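Have a look at the structure below before the remarks.
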Amino acid sequence: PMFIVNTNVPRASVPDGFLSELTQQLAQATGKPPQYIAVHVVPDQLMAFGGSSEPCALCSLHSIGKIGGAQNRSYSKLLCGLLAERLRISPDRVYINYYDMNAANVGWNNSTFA
Amino acid sequence: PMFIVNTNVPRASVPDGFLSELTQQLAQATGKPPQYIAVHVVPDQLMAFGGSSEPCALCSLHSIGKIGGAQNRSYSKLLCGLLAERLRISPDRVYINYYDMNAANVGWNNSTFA
Amino acid sequence: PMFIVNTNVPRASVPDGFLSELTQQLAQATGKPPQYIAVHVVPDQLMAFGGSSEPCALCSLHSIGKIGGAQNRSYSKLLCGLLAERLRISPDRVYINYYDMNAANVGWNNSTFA
Ligand SMILES: CCc1cc(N2CCCC2)cc2c1N=c1c(C)cc(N3CCCC3)cc1=[SH]2
């Protein structure tokens, strides 16, 4: 699976270890070896929630299988704690981006992902 | 990949109050509270269209409801209209992609969204 | 989501004609005019895969119709080779992200593509 974190928080206020933690947490969450875990990070973004200078956190996860609307709460419940502890941002301003497209267009190495 | 708005136009071309009217008009059209929506735009990048390295724009219109031929057409004029007056970008140089979400797939506080 | 391309390769290691040769090949490969294919690039991104901080990269695109496993593979094969022999990247973990859409969901030139 692949996870990317987008936030308005400057790199200066961004600590270290979030990469490793996310890799291990996600691996045991999705049920896949850390070898298949892709982590993308990009701080200092020009985003504003509610039309104000309110801190926002965009979390996008891309994985095939083991997905559900009801399960989404439990999945995010394990992620909100991390962001609320590290960045201290409230889950209220967190939007989880996902996909449910057929695995027919989901491949790896010389192929395309969905 | 995740949702994000990018453009080759420098940040210096962005006037003050742009984020205000942008969200105001967006909320007014969508009919949804501005407190539930967020504005994200990363300028000063590199893009081209048809060989021409002229200023271009790409934007994702993720929402829930109000989808229709006429409705979508109205949003196109609203977006390109304001963009052409604030950022001075040609309507033929901006691409808008509409994305609808499930009613049970509402965001805000541990929830998945497009 | 959004069809954004990401790479760990910094602007200090990029070649020339990146928004020219690529689009030209992409257009010829698909059989569509390069004038109808937008091209944007986002470098200097920090990303890791499988725990390895090696220079990873993810590509994406959008097309209406003429898509599928066979079609996508016919395009990805060309992309992987071109990218490898251009940005000096390993083709072992090269993948794209082609996505489809609806004609009425495409806003262009103050109007819809519908
Ligand atoms: C789900 C797409 C797929 C996605 C992958 N990623 C990495 C993080 C971004 C999404 C990674 C893999 C993958 N699919 C396969 C498939 C399909 C087969 C594989 N092998 C290893 C040798 C045996 C066959 C290995 C992978 S790795």
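Heads up, chain A uses Swiss-Prot numbers, so what you see runs 2-115.
So how was this one determined? The header says solution NMR.
From the backbone N, Cα and C atoms, a Cβ is placed for every residue, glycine too.
What Swiss-Prot lists as active site, proton acceptor is A:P2. A simple way to gauge crowding: the CB of A:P2 (active site, proton acceptor) has 18 other CB atoms within 10 angstroms, across all the protein chains here.
Per Swiss-Prot, substrate binding site is recorded for A:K33, A:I65, A:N98, and the stated evidence type is experimental evidence. For A:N98 (substrate binding site), other Cβ atoms within 10 Å of its Cβ number 23.
Applying an 8 A CB threshold to same-chain residues 6 or more apart, the list for A:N111 (mutagenesis position) is empty. For the published mutagenesis A:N111 to C, Swiss-Prot gives the following note: Causes formation of interchain disulfide bonds with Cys-81 from another subunit.
For ligand 1, there are no nearby recorded positions; that is, of A:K33, A:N98, A:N111, none has a C-beta under 6 Å from one of its atoms. Among the record's substrate binders, A:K33, A:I65, A:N98, no two C-alpha atoms are more than 20 Å apart, and one pair sits at exactly that spread. All protein chains shown were included, and the count of other CB atoms within 10 Å of the CB of A:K33 (substrate binding site) stands at 15.
Same-chain residues at least 6 positions away in sequence with a Cβ under 8 Å from that of A:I65 (substrate binding site) are, in sequence order, A:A104, A:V107, A:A115. Checking the recorded positions A:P2, A:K33, A:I65 against chain C with a Cβ-Cβ cut-off under 8 Å leaves nothing.
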